[PDB]
Amino acid sequence: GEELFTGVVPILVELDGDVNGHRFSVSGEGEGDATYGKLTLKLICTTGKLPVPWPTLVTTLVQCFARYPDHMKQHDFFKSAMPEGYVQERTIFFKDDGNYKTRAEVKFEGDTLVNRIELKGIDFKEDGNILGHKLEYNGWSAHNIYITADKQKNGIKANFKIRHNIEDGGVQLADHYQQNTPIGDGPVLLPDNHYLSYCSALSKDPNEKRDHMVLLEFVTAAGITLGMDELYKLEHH
């Protein structure tokens with residue numbers, strides 16, 4: 001399963017990071033409702049002031065919660081790897097600035113879906129948009145991520161661009177390169193090329209004195225075209 005995701009699944013997130021030698025940790029909790037492709041997380045910096053802007057960590061801080069419609073359940077790598085889980089690796093290249101490399105284990109510990117993350121960031125400018133805290137606390141446009149099979153690694157990859165609004169104008173580009181491989185050696189689903197469509201909101205909890213982010217994601221799988229959706233439906237029956 002797949003079976004493991006039919007109700008509301010609690011989430012735990014832990015991230016240990018180092019960006020230009022500035023060490024920090026993030027812990028969060030929440031839940032996901034994969035039947036409708038919705039998740040919510042509240043995430044806290046446990047070491048004081050987060051040395052990067054929260055929006056740059058959104059992508060790093062559980063694609064197993066995307067709604068795959070019934071006719072596409074055969075293309076859901078993320079849930080097929082469960083419960084043993086998957087490793088999600090990225091490099092995020094910030095244009096005219098440094099990069100994050102991240103490695104995460106996404107897996108069930110008991111009945112809780114866990115995202116345990118190591119992040120290392122290098123070659124950042126201290127007065128740049130990231131280390132200088134020059135990005136709006138704010139999300140970005142709804143958009144699609146193209147997921148392709150990586151038959152070699154027995155998983156999937158994607159690359160995509162995130163655009164972070166700079167305070168007072170302009171955009172900081174963040175070029176994501178992603179690969180996922182399963183942790184176990186049970187069967188997993190290698191999918192067709194398809195999209196995940198993302199919408200999300202960043203908020204604050206007004207009662208929380210710690211440095212934190214509230215994150216809501218709504219995530220749905222879709223064929224490359226409506227024609228493919230029609231094929232998927234027809235083959236379903």
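One-based numbering along the chain as shown.
For all residues, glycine too, the Cβ spot is worked out from N, Cα and C.
Within its own chain, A201 (mutagenesis position) has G139, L215, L216 as residues 6 or more apart in sequence whose C-beta sits under 8 angstroms from its own. Under the heading of mutagenesis, Swiss-Prot lists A201 to K (Swiss-Prot position 206) and annotates it as follows: Abolishes the tendency to dimerize and leads to monomeric fluorescent proteins.
Secondary structure at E217 (mutagenesis position), as computed by DSSP, is strand. All protein chains shown were included, and the count of other CB atoms within 10 Å of the CB of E217 (mutagenesis position) stands at 20. According to Swiss-Prot, the mutagenesis experiment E217 to G (Swiss-Prot position 222) carries the annotation: Suppresses the 399 nm excitation peak, leaving only the longer wavelength peak at 475 nm.
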